[PDB]
Structure formats: structure tokens, C-alpha cells
Number of protein chains: 2
Amino acid sequence: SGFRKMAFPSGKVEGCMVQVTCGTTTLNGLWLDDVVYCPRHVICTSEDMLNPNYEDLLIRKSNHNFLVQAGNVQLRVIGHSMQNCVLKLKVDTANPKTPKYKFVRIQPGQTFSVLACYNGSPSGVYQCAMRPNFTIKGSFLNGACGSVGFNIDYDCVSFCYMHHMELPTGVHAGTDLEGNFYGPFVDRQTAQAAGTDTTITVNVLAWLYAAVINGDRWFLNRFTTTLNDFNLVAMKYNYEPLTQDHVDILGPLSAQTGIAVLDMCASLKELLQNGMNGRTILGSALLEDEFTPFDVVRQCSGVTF
Amino acid sequence: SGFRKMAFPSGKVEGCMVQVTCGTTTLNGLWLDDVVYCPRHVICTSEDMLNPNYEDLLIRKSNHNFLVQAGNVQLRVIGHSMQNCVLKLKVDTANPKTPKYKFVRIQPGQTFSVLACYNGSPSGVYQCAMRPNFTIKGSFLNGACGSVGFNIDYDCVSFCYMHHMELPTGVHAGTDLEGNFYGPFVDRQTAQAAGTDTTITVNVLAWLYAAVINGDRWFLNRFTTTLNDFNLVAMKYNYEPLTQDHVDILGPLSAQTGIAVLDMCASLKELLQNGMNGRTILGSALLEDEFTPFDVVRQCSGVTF
Ligand SMILES: *C(=N)[C@H](C[C@@H]1CCNC1=O)NC(=O)[C@@H]1[C@@H]2[C@H](CN1C(=O)[C@@H](NC(=O)C(F)(F)F)C(C)(C)C)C2(C)C
Ligand SMILES: *C(=N)[C@H](C[C@@H]1CCNC1=O)NC(=O)[C@@H]1[C@@H]2[C@H](CN1C(=O)[C@@H](NC(=O)C(F)(F)F)C(C)(C)C)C2(C)C
């Protein structure tokens, strides 16, 4: 028993981190086989970042201008190209620690682990959700760019995020590993802001199931609701609409606990309308929305990699 | 910016996990050089666990009865001994992935990362504090025993915890890597309970400094207090006494922010007496006590390993 915010084991990703320096700008890169992936603004000076023409800046670079270091070993760069907001450096050595991997683009509401790195070296690992406004609530400093987010499935690392920038209120934005931003953001140092966020309803429901599994059942009421009636009530509280796809994904937790999804919805509705009356659920005084249904099943069933 | 509960990168520890089976009991072991460390109740049947005589049970075992698997490779056991509540299996192969390491016994209030494992394979990583009642608030299922807790310092893994058991209310107990339990617990399936816990005051103060660093400053008041007066007030709210050692360890955060420790204490005193008035600090509606001063400095300064 117990329920904690839990990251994937980071070792397979640690074996892929390198540092990339161009001029006096240094950030992190991801070394998979004989390619290093990193944010394209490694080619910018501080002044360039205010309004960069990345294509122009990259024209003026050649392979040898990129100093790629894997530990204290320099990796010779033998080619380069830009794909959207990511630079791809071909090196003459394939990474022997390359895991089985995929590049995926995740959906708002899905979670992933972040290996926060500086100068090619890992600092820590934490779990994040892609918010509905396409930011993540991360923890990043100067030099963190190129840190990646990922999920693991058995032996396969699915990379889904590369870190690029911090937005007002201390939230974070980046790209998939093809260099395409999540959300309407651009990699330029000019005023940008995320839109209003929303609460990930299906994840709150997943976490209420986690609570029941752990014996924290006080909030279960005796009622049911329709999906329509739930979504009308949830809308007022800035909860995203619960879809039938969401109901279907909650099925395994529903079947395990014997609580119908729409009965859980009736209990959540009462929590939204009435509050928690000073009580906690799984030790939290707020409803938690950064555990997916699969996160709950992995943790409570002991899925390994 | 941003502040998250953050674990150490787990790769160095992942390379040390194996599975240990004796009879039909399987749990995790830690393989360092040519020794595997694991909980001694691997030698118990379910019935033995109700009242085990470990010395007697181990007399009846020989080396070959221990099936140690590192992936799909069996490690031949060539010796064994018991040290307190840990079994040490000497194997004929040294682990080539052994990191620089130490065995340490940590103090209540200190934090560590847990790599939760099943059948020798990692499931996830999360951060925990050794509570003042010598339990941890973990997340563990059947088969998790032998999972370890650790801190990293540059290249050196300090192992501080091995998981053995779950106590009432879903909290957890275990040993250091010399097999000595934290707290008054024994590895026997008989009713045991932790004593009343207390809040780790120095960690709450550290986290309030983390909040100021991130710009969450609303709770700063205009007052100071004496250490004596603070500790009288904190006692009522089941906060542990703040010592001069604690004040000294908070020094770097105090100097960085320009807020004297005793001025922070005056702000915490007001939070304890008045509550948070429905507000959050770093997104939490409760005061958080599982970040140490060094945890705050590592995360906000980007310390790497
Ligand atoms: C990569 N190493 C950093 C990570 C930042 C630094 C502080 N916390 C982080 O996550 N990325 C940058 O510094 C990027 C980069 C130029 C400026 N930048 C920002 O993150 C800035 N944000 C914005 O300009 C805004 F608001 F649009 F997101 C900054 C004000 C420095 C936080 C480029 C090329 C976007
Ligand atoms: C190791 N694989 C398990 C981990 C447990 C299992 C459920 N969650 C966990 O953390 N350790 C055990 O099953 C140990 C073990 C016998 C019984 N045990 C317990 O954890 C039991 N707890 C107690 O007996 C109590 F309350 F004293 F802590 C159990 C009721 C199964 C949770 C031995 C040898 C102590």
C-alpha cells in the first residue's frame, strides 16, 4: 500500500545524455545511435535569442563548431541538420548504451518522467503531466534545455518531450523529439503566455480509484449520475469534459474496485460542489490530476521494466 | 523556476538490482562487487514469517538453495552469512556495474530516493523522508522487499535503506544496509505499530525558503522571534524542536534570500497559529516537510551527478 508520485527509472535515459556547446552556449543533448538531438537555440548568443533567425545562424556554422561531450570524451560531429526546433548532429560513434526507443507525441493529460540535466549530467527525475494548455509544471534552471521527458514500456523508452523554455508563472514549454512545440509557443525570447489551464478530469477519477484501493473511502457517496449531468457540473469548476474514451480507459480500475465510473463521477461531483471539508485524500488537501489511469495501475500492480 | 519533489537519477542503482529466490519466496537483492544483500526473510515460508527463527532456518540452507538472477543470468552462490536482518550472498562474479558506494545510516528528517523493484526489476523511483517515528511514507506491494533507498553525491551512491515491511496506516519500515532496523520494529508478521509522528520543522523552513526563491512570498510577515519562543509555539502543533544545528544548516538558504532563519520562524509561527487562509504555497495547501535544506539547494542550484 501507499501511493506516491513516482517516476520511471531513469537509467536508460541517463546513458543517452551528452552536453552540446556551440560558441559559448551549452545545453544538453540526447545521443541515440549516431545522432545527437538538442534544442536549436544552442546556436544562439544571448542577443540572438531575442529575435533569432535560426536558418541564418545555422548557415554560418559547420560540423566542427559543435563540441559534443559524452563524459570527458569528445564525439566528433560529421553532419548536422535542423528539424523544426531541434538540431540533429550526426556523430562518428554510435551510442553503445542506446535503448530500444520511439519518438512519440503525447496528448494533453498524459504523464511522463523528466530527467532534468545540466551540462550533460543528470540532476534529478520527476513526474509531469502535459497540461491541457500545453505547458508542464516542471523545475528547470538555466542550462536545463535539452532535458527530455519519457515513458517506458517494458524495455522501450518512448521519448515525448524536449525542454526549451519557461513561461510566466514558472511553467514550462518544449517540443516533441521531431522539434514541434506542444502548444502555440515559439523558441524566441519575447513575451508569451499560456492560456488558461483546465483540470484533467479522467486523472482525478483515476486518483480517486487509487484512494479507494488504499482504503481512503470517505468521499464515496450513495449516488450515481449521468455522463451528461456530470459534465455540466464539472464545466463550472474548470474540469475538462469526460468522454466515453475516458470512461473506457477507466474500465480496469472500475472493474477492480467494483465502483462504476459514473458512480465515481457522482462522488467527484459532490467533492466539487461541497469541497473536502478540511479532509485529505491520500494525504492531499487538493484533488490531484497528474496521475493517469495507467499510472495508477502500474503503481498499485507493481509493473516493472 | 518551479519546485517539484525530485528523486535522484536511479541508473547507478538499477545496475545493482537482482532477484533472489529461496524455495518459493522471491524478493529483490542488491549486487555490489561479489556480494548480494537482501532481506533475511527470503528464507521464510509464509508460515515461518508469523514467528521465524532465522538462525534455525538458515542452518538448514546451503549456498545452492539461493537462486540469484541478474536478468536471465544465474549468479552462482559460493558463500552466505547473516548480518542482523540482512542476508549476504557471496557470488562468484563481481558486478561490473558496481558504482562507487557507501553504506550510511541516516537520521530522522533526512530524505532519500527509493527505487521500488519487483522480481529484480525496477518499477519506479520516488523521494521519501525518514520520519521522526522511523517509518517512511512509501509505496510498496508484495515482492518489493529488498528495494533500496539511497542518496547520490557526485559519483558516490550512499545506500541508507532496505525495505522489509508495511505497518498499519500504509507506512513502511526497513533497515540500513547492515541489517539494523530503523525504529523499534522486528521482521516478524505480528501486530506492530509506529509511534506518533512529528513534523520535521527544519524541512518546512527549507521549503518556505524554496517558496521565496520561486516568488511565492505572501506568507512573509514583518516580525522576528526568538528560538525559544518559536519552539514553545511549534511544540503545540507537533513540530519537532528546532535546534541550533538546524539553524546552522539553514544558513546557506538564509544568506541567499536575505531572510534570517529566526525571521522565517516568525512567519512559520503565524502560519501555524492562523492557518493558510485557503491559500497555497508552491501549489500545496499543506506545509510540506519532506524537503531538506540540501534538497532545496540541489534543486534550485542545479547540482548534478
Ligand atoms: C534552456 N536552457 C532554458 C531553460 C529556461 C531557463 C530558465 N528556466 C527555464 O526553463 N531556456 C531559455 O532560456 C529560453 C530560450 C530563450 C529564452 N528562454 C526562456 O525560457 C525565457 N522565456 C521566454 O522568453 C518566454 F516567456 F517566452 F517563455 C526566459 C525569460 C529566459 C525564462 C529561448 C531561445 C526561448
Ligand atoms: C516484502 N516483500 C514485503 C513488503 C510488504 C508487503 C505489502 N507491503 C509491503 O511493504 N514485506 C512483508 O510482507 C513483511 C514480512 C512478513 C510480513 N510483512 C509485512 O509487511 C506485514 N506487516 C507486519 O506484519 C507489521 F504490521 F508488523 F509490519 C504485512 C501485514 C504483510 C503488511 C515479515 C517477515 C515482517
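Numbering of chain B is taken from Swiss-Prot, so the residues present carry the numbers 3264-3568, in order.
Note: Cβ is positioned from N, Cα and C throughout, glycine not excepted.
In Swiss-Prot this protein carries:
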ACT_SITE  B:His3304  active site, for 3CL-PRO activity
ACT_SITE  B:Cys3408  active site, for 3CL-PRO activity
VARIANT   B:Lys3353 to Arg  In strain: Beta/B.1.351
VARIANT   B:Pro3395 to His  In strain: Omicron/BA.1, Omicron/BA.2, Omicron/BA.2.12.1, Omicron/BA.2.75, Omicron/BA.4, Omicron/BA.5, Omicron/BQ.1.1, Omicron/XBB.1.5, Omicron/EG.5.1
VARIANT   B:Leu3468 to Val  In strain: Zeta/P.2
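Where Swiss-Prot records a feature, it is marked here on the structure.
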{"residue": "B:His3304", "record": "active site, for 3CL-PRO activity", "contacts (Cβ under 8 Å, 6+ apart)": "B:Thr3288, B:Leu3290, B:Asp3311, B:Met3312, B:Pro3315, B:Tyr3317, B:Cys3408, B:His3427, B:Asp3450"}
{"residue": "B:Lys3353", "record": "variant position", "contacts (Cβ under 8 Å, 6+ apart)": "B:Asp3297, B:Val3298, B:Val3340, B:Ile3341, B:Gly3342, B:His3343"}
{"residue": "B:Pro3395", "record": "variant position", "contacts (Cβ under 8 Å, 6+ apart)": "B:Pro3371, B:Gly3372, B:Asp3460, B:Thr3461, B:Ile3463, B:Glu3503"}
{"residue": "B:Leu3468", "record": "variant position", "contacts (Cβ under 8 Å, 6+ apart)": "B:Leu3505, B:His3509, B:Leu3513, B:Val3524, B:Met3527, B:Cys3528, B:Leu3531, B:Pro3556"}
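Other Cβ atoms within 10 Å of the Cβ of B:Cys3408 (active site, for 3CL-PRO activity), summed over all protein chains shown, number 25. In this structure, B:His3304 are the recorded positions from B:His3304, B:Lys3353, B:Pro3395, B:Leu3468 whose C-beta falls under 6 Å of some atom of ligand 2.
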